[PDB]
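Undergrad: Just dropping this structure here.
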Amino acid sequence: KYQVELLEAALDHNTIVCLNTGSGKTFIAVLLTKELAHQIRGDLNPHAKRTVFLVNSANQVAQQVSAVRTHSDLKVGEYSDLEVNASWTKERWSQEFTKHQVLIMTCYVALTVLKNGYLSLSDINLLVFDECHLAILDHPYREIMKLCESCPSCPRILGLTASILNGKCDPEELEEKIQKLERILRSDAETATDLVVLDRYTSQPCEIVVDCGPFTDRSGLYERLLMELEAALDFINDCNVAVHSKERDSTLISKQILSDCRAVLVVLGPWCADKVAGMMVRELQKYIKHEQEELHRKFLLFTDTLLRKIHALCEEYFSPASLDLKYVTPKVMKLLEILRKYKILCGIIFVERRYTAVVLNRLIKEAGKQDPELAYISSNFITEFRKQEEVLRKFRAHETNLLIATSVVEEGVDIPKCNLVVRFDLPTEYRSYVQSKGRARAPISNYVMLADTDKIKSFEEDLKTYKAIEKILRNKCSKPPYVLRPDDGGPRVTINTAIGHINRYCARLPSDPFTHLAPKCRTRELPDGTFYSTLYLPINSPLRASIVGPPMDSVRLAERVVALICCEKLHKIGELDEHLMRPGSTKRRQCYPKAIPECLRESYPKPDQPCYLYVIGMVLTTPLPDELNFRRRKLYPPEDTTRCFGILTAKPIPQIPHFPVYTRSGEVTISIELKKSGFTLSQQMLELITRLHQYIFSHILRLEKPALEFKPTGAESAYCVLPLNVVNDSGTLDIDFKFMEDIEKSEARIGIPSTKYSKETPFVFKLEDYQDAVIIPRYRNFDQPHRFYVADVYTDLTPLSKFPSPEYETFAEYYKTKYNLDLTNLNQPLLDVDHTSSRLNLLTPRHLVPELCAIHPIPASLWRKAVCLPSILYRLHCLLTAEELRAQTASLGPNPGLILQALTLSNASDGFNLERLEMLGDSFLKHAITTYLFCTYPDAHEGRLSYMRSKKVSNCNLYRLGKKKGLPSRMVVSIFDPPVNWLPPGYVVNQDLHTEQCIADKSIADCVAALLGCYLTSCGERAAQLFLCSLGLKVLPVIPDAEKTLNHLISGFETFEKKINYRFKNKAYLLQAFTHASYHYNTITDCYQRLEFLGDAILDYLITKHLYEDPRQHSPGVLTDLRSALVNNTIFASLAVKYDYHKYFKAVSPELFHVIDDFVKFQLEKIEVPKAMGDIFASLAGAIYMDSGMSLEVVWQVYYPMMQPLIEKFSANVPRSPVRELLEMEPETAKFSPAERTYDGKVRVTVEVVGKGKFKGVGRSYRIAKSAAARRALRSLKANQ
RNA sequence: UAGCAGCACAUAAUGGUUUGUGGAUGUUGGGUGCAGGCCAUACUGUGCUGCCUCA
């Protein structure tokens, strides 16, 4: 609160302020400059009034000038070099004054230019004095000020200083310095320090003093120790008189060690110090070796001699195992009593030296362990480059209740509220008292001091002096009842609870660690003296207007009454109530039945209904390349064959797009085209068709699984498949009745033929009969058929020819010996054969003696065309399901091909996957939901928006909607394994892997997302938005001084508007965008948090669209990696800094200010990423979209040039998440071990790549450790490549 | 172009052994991390193969 009070005080009247550190100094300076900068902008004659800075030293000039230039928008000018400045003339300073707006110069230069008068006193606006204390002394600032005050119209001077309280006899010296300073500056002074502010607002801590008396040892060993200390001093004197070199100071370590020894012995016990001394001796021996002078080395050896002498005296210690409070310093007993009194216990102890702190911690720990009563003890200590990391680790260990610390604890650490601040010794200066007492912020705050009885005499007057200084500092700073309804509704309301209610209401509002929530109240003054209070809620509140009540004299009455009437408005908003206050998880899986399209259901042909016939046109569009071909059997284009299959059905089949299949010839396109229609069949003919269909199916494919049994009727899939041939030589295909009936009467219909070949009736071979032939060997595998295609006839090869193996000379010998088979004809040819395809999943690309054989009835050309029949029929079922879904949802529709892409899960391993559509649909879903919420509920804050958005887009909600609309029932998940899972038509299981599929809810949600991606990529944005309404997700509609204050407050954003290359028709949205929560002066508009919600969703949807439309068509892993990279907040922050948005951003949080000040120089070189930068970056995008009338394309032309240099870099070298990257490289062999906690508190994880090694990684979190382990694994694997 | 049993060698794995080395509460060294050198059990892959589907 002090920062806001100082800012508004400086705004109201000329202010003098005493600071503590340079951060606040620069901060208040630049902040007031920004606040009053509106008066400087504009090269207009009636107001050409500038701002000037006066400094004493060049180094500070450079520091401040650079800080202002970097973080300010106004151009800056410097006139520091006195000789150069003085070597100038009036007409050349003229253009210098005209050029820059902010001027910085040294004291001598300032006095020179003021003396000459060029810098008009009326042209200065904010005369800021740095190190204002110099004005007290005989400094040129006095002359400068008498000059300025001589003018009629004067600037708003400000004095900034930090050297106050440095006096000796402060109770009167400070008063005189303050009075003389203020009368010179003719202004009011305000002061603000952490402790004084905390005590002013709370005044909770209580101070306590504890007296201690000296204690000696009966053994007198203490005196022995003093005499060895004196011996050490004598040795140091001997070294001093014999240093023998002015440039050598190697004795410093020696006197430092002796100083530590005497200090620790006098203050506390020596045993801890003596024990810890050995570690320093381990380095001291190295220093001894490093020592060059033999005499000095000998002295340092005597230093070791002394240390071991004390070690020798340590033998006199009695029972070192436990001290029993018999040899410790009496202060230890006092400390133990203090600790026991409260024996929570969040205690902070202060001590002088670091070594003293270490030994004190050791002593306290040992006492706690030895004393059984000491059970609450949990102590730690505060104090190469590793030590800094250790300090950070110890900061993370802040949860310890007892912390010992040295003087460094006064700053640089956000210690929580403490209930017990122990001061082990008398503080040296009032400032130390301030910093030390400024930490006991707990309610039960006890600031306890430990002091020797003798020294209390001085400490008493010191305490008096300190409290007097605090008192003068404080003094200088000082200088009907509401009811819901008449009868019922809830509890009564009292006047005193109003402040508490307002406070908790303020606490309810959203905030981040950098912001602070607090209302502002002040009294309007009245001539009658009955000033009335006015209240202002934070900018994020739903309403922004002054709340007032009747005018009363009393402050308490006015404040409570204004709070009470405020509660009326809070309830009108609805903030007050009657009291005025797993599913969707990867684990869950369900089995669902498959569904057959309605067009295919009830398709059994019958004579009393006309029937339709479709032809399965097949064309070899893309034959396999010759180089790829290794099997080398000749290609078989099915178009040459006059025969072709077709589907006979009783109900028309809707059209479906052409689709491919992959077979021997390669990629063959299918066309299920209706060629003939409106024709019945005879009864007997119908039985012929049906029996032949069963015969062909069963025997050709051999899929008569005993679990299944045939049903001529009553099965859901009852569509017939038949062959066709050109009939009557008319070039028109038809059902070849003659061919079917001839095959039906074939003698080789069942079983192998028993040929009657003999020497009198030998076998005769006819090439034409074997031109197209499938032959079944008879002799081999009786009752176990094996079919082969005829490749070609090798007339040159005969049974009498030479056999390959040396076991037999000829094939005839092989047949006569291994099987004893007679051949009637000896001089007859042989032919080559090929094995019938054992594989049946053709849905995706994976890249003999004729006498013994028997001719199969069906020709091999038709057999080859039949091998694709199951694949084609299954794909037909899939496409028909997809088309039915598309038509139902339509009732310019989306392509069923994309629908198929959206309905197939990745587990199926199908060539058509389900990721790109998923990603696009998910992004669009988020954007649509966010836009709907923004439009439907204008009066809502970020908490409500974010919670409702996450609830609406919740995966459980998506699962519920999908199941409600029946969407999950349509996907395909199982890999196509027809031998196991396929249920062919006419066959059903006779009393699950056939009629049921198990799918996870995650996959269901992914499919629903893909559907959205499909519709967005096909039917356009409007149709995609309408799709959610079709799904039921409601996202479309059902179907006094403002101008002058805005005109002033807009300041100079025009120079930014030219950078963004765009101008809004309404100026309110710029202010909406950049209005931070802390800059409460803007009472006209809302904050930026509301614009964050819309801006993020806009930029996410735009970036996802741009990545998806990339013609490279990266894999889903790359897409996910790129999405995470582009959406990363560090990236958005870097982009904001690259385009200097921070130069125009305005905020009040000093912590945020310092963080940004560091962050900006970090990027200027080219580390905490400030969240505000990303927030403003998103909010600007939201502003562009809001003014553009819901036109995304306009936002794209604005932001694409901004993003263009980054996407090129990322696409050129995509950063791949190590986790998913490893999972993709080794989806099965990579196994991650459970989380293991190491002794240092970190988590160790082991990843095992089966067959490639185990890798261990350590990290603060399980995810980080996994990432490190994956990185190590990938690095090893690539090194091994 | 099928199935299966041995052999050479690489691998990391679960156990140990031993030389060196580390900061550490180090009551006078068993708490723990990383290099070399060995012993046992066990996994995968290319070859040396061998038998055995079909001709």
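Easy rule for this one: first residue shown is 1, then count along the chain.
Any Cβ shown, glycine's included, is placed from N, Cα and C.
Here Swiss-Prot flags A:6-182 as domain 'Helicase ATP-binding'. The ATP binding site feature in Swiss-Prot is assigned to A:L19, A:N20, A:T21, A:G22, A:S23, A:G24, A:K25, A:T26; the stated evidence is similarity to another entry. The annotation that Swiss-Prot gives for the mutagenesis experiment A:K1171 to A, R, S or T (Swiss-Prot position 1800) reads: Loss of activity. Among the features that Swiss-Prot reports, domain 'DRBM' is placed at A:1214-1279.
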Undergrad: In the same chain, outside A:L19, A:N20, A:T21, A:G22, A:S23, A:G24, A:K25, A:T26, whose C-beta lies within 8 angstroms of the Cβ mean position for the ATP site?
TA: A:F27, A:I28, A:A162
Undergrad: Indicate whether A:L19 (ATP binding site) is helix, strand or coil by DSSP.
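TA: Assignment for A:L19 (ATP binding site) reads coil.
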Undergrad: Among the binding-site residues A:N20, A:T21, A:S23, A:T26, which residue has the largest number of other Cβ atoms within 10 Å of its own Cβ?
TA: A:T26
Undergrad: Let's check the environment of A:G24 (ATP binding site): how many other CB atoms sit within 10 Å of its CB?
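TA: I get 20 for this one.
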Undergrad: Sequence gap of 6 or more, Cβ distance under 8 Å: name the residues on the same chain that satisfy this around A:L19 (ATP binding site), in order along the sequence.
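TA: Those within reach of A:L19 (ATP binding site), by Cβ under 8 Å and sequence separation of 6 or more, are A:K25, A:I28, A:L160, A:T161, A:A162.
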Undergrad: Report, as a whole number of Å, the distance between the Cα atoms of A:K343 and A:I344, which flank a stretch of 52 unmodelled residues in this deposited structure.
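TA: End-to-end across the missing region, Cα to Cα: 9 Å.
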Undergrad: Would you say which of the recorded positions A:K25, A:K1171 has the most Cβ atoms within 10 Å of its own Cβ?
TA: A:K25
Undergrad: Distance between A:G24 (ATP binding site) and A:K1171 (mutagenesis position) at the Cα atoms, whole Å?
TA: 22
Undergrad: Do me a favour and check the Cα-Cα span between A:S23 (ATP binding site) and A:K1171 (mutagenesis position); whole Å is fine.
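TA: About 21 Å separate the Cα atoms of these two residues.
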Undergrad: What is the interatomic distance between the Cα atoms of A:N20 (ATP binding site) and A:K1171 (mutagenesis position), given in whole Å?
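TA: Between the alpha carbons of A:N20 (ATP binding site) and A:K1171 (mutagenesis position) there are 27 Å.
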Undergrad: I'd like the Cβ neighbour count for A:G22 (ATP binding site), meaning other Cβ atoms within 10 Å of its Cβ, all protein chains included.
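TA: Cβ-Cβ neighbours of A:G22 (ATP binding site) within 10 Å number 13.
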Undergrad: Between A:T26 (ATP binding site) and A:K1171 (mutagenesis position), what is the CA-CA distance rounded to a whole number of Å?
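TA: Rounded to a whole number, the Cα-Cα distance is 22 Å.
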Undergrad: Can you grab the distance between C-alpha atoms at A:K479 and A:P480 for me, in Å and as a whole number, given the 19 missing residues?
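TA: Across the 19-residue gap, Cα separation reads 37 Å.
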Undergrad: Cα-Cα, whole number of Å: A:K1171 (mutagenesis position) versus A:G22 (ATP binding site)?
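TA: The Cα atom of A:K1171 (mutagenesis position) is 24 Å away from the Cα atom of A:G22 (ATP binding site).
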Undergrad: Express as a whole number of angstrom the distance that separates the Cα of A:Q991 and the Cα of A:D992 across the 153-residue gap.
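TA: The answer is 12 Å, taken between the two Cα atoms.
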